[PDB]
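Participant: One structure coming up, written as structure tokens, with questions to follow.
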Amino acid sequence: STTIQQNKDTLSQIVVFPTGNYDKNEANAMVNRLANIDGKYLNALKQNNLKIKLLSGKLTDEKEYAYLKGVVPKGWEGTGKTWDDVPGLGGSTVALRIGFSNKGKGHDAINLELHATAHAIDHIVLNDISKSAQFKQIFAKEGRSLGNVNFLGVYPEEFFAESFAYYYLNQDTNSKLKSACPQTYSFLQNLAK
Amino acid sequence: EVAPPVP
Ligand SMILES: [Zn+2]
């Protein structure tokens, strides 16, 4: 409880709200879901000046992502979609369209903002641990146990980011991850120690 | 580095 509040305070120094009109209540809801991430990761994002940019329009309408216009994202071959159509981006930066959090809103992630921020934590905070020998060994065994095996089962950074989202979204998804991917669950549990 | 959500 008190830690959730602390995590919301840290996020207040990371989240950037869009200019102009936007769904203020849903933006708060996205922040609240992000506040379930372990404070150690949130503090490290804050320390690295990582901004979580919430958007009211397309990602590629932003100046820093205009270069992605027409580009088909990794693993999105055959969808007929380009970055212009994608509601979230993670890695060295984070940009998220408000209202598109849930599975089915232009994506099939368990949660948009947790998947994207997980990739920023992987890349910025954990120095691409998803591509380390230890996680590759876990990915080889359990990478195909969360579905979407042509995406999660092929890119270890994507399996990491989606598993991280399962771990932190809520108690239900946390339980599902432990049952499907026990080694991954233990790996994430030790990472937060 | 940029990565998308699950398709
Ligand atoms: Zn991803």
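Chain A is numbered as in Swiss-Prot, which gives 28-220 for the residues shown.
Looks like X-ray crystallography, 1.6 Å, at least that's what the header says.
Each Cβ is built from the backbone N, Cα and C atoms, and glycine gets one as well.
Got these off Swiss-Prot a minute ago, pasting:
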type: MUTAGEN; residues: A:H146 to A; note: Not able to bind zinc. Highly reduced activity on fibronectin. Loss of activity on fibrinogen
Participant: Over all shown protein chains, what is the count of other CB atoms within 10 A of the CB belonging to A:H146 (mutagenesis position)?
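Facilitator: Looking across every protein chain shown, the total is 30.
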Participant: Based on DSSP, name the secondary structure state of A:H146 (mutagenesis position): helix, strand or coil.
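Facilitator: Its secondary structure by DSSP: helix.
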